[PDB]
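Read the structure below first, then the notes.
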Amino acid sequence: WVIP
Amino acid sequence: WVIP
Amino acid sequence: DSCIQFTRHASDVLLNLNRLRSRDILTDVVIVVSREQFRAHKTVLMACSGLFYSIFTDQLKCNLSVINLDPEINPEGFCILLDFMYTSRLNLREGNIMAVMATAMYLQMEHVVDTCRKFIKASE
Amino acid sequence: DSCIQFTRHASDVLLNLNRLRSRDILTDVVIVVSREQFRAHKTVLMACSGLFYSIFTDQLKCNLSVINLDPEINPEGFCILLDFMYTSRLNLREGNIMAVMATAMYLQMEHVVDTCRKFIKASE
Ligand SMILES: N#Cc1c(Cl)ncnc1Nc1ccc2c(c1)CC(=O)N2
Ligand SMILES: N#Cc1c(Cl)ncnc1Nc1ccc2c(c1)CC(=O)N2
Ligand SMILES: [Cl-]
Ligand SMILES: [Cl-]
Ligand SMILES: [Cl-]
Ligand SMILES: [Cl-]
């Protein structure tokens, strides 16, 4: 999971 | 395009 | 093999599947979550959820145009997960995390359940 | 928005759509290319090809279960492009490049046409  |  | 790969292909396919969903193009099922209805593509649902994969591989349920979810399922939680299926983006907030996690457990979406557990553990 | 994103989601969806195709699950069209037939999902075809996007948004053609391609289309070229649609991987070889490029032009798959043009220009 990432900060897009 | 890339070499996978 | 000796194939070449187009890096953005999978993301572009998903963007187009979401565009078709938004325009109600070739949607083949309506998911009913208490008073709310959500139109979708069976193949996208199966590709994202262990529960839908099970439902639509069933010889009788594969032909249904309407699927009714358990009354305990929160429509907003379902909406957030349906958006995630079609975009890879999860709108996870303090106010919806419990509903999102419960819906992801029911839908059998392991990666979502995992990030919800991690976000909850960080707040305790 | 304040969304989080699952990096592998789009790739995982496409992998599952390819698995459904391989098992002939919820495929809703057969593409006929001279003596050869290819089963697929209309939504995946539309998401990858300008030609299929046009065909399946047509009020009459959207309901067809069989689509016959132009007799000049090479079945192997179509097979290579169909695999690319479902995997992001293009099996481009000296022996098939002309057929692949011609099929990609017909199917309106701009990124494929682009790499074929570049590979051809490098060999002249
Ligand atoms: N459509 C399809 C499909 C196929 Cl073909 N093969 C394998 N899994 C498929 N889908 C599916 C099954 C289980 C789970 C998910 C997706 C996400 C998750 O957390 N569990
Ligand atoms: N399905 C869908 C779709 C939608 Cl909804 N919006 C926009 N394009 C869509 N698909 C589509 C149209 C044109 C081309 C491609 C795909 C690849 C390419 O080279 N040209
Ligand atoms: Cl029904
Ligand atoms: Cl997931
Ligand atoms: Cl027909
Ligand atoms: Cl393309």
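Numbers in chain C come straight from Swiss-Prot, and the residues shown are 6-129, in order.
Quick reminder: no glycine exception, Cβ is built from N, Cα and C everywhere.
Per Swiss-Prot, these features apply:
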type	residues	note
DOMAIN	C:32-99	domain 'BTB'
MUTAGEN	C:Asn21 to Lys	Abolishes interaction with NCOR2 and HDAC2, no effect on interaction with CTBP1 and transcriptional autoinhibition; when associated with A-116 and 376-Q--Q-379
MUTAGEN	C:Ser59 to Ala	Abolished ubiquitination by the SCF(FBXL17) complex
MUTAGEN	C:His116 to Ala	Abolishes interaction with NCOR2 and HDAC2, no effect on interaction with CTBP1 and transcriptional autoinhibition; when associated with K-21 and 376-Q--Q-379
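Around C:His116 (mutagenesis position), no same-chain residue six or more apart in sequence has its CB under 8 Å from its CB. When DSSP labels each residue, the domain 'BTB' (C:32-99) comes out as 31 helix, 15 strand, 22 coil, counted as helix, strand and coil in that order. Distance noted between the C-alpha atoms of C:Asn21 (mutagenesis position) and C:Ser59 (mutagenesis position) is 25 Å. The 10 Å shell around the Cβ of C:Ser59 (mutagenesis position) contains 12 further Cβ atoms across the protein chains shown. Using a CB-CB cutoff of under 8 Å against chain D, the mutagenesis positions that qualify from C:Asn21, C:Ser59, C:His116 are C:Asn21, C:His116. In the three-state DSSP reading, C:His116 (mutagenesis position) counts as helix. The Cβ neighbour count for C:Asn21 (mutagenesis position), using a 10 Å radius over every protein chain in view, is 17.
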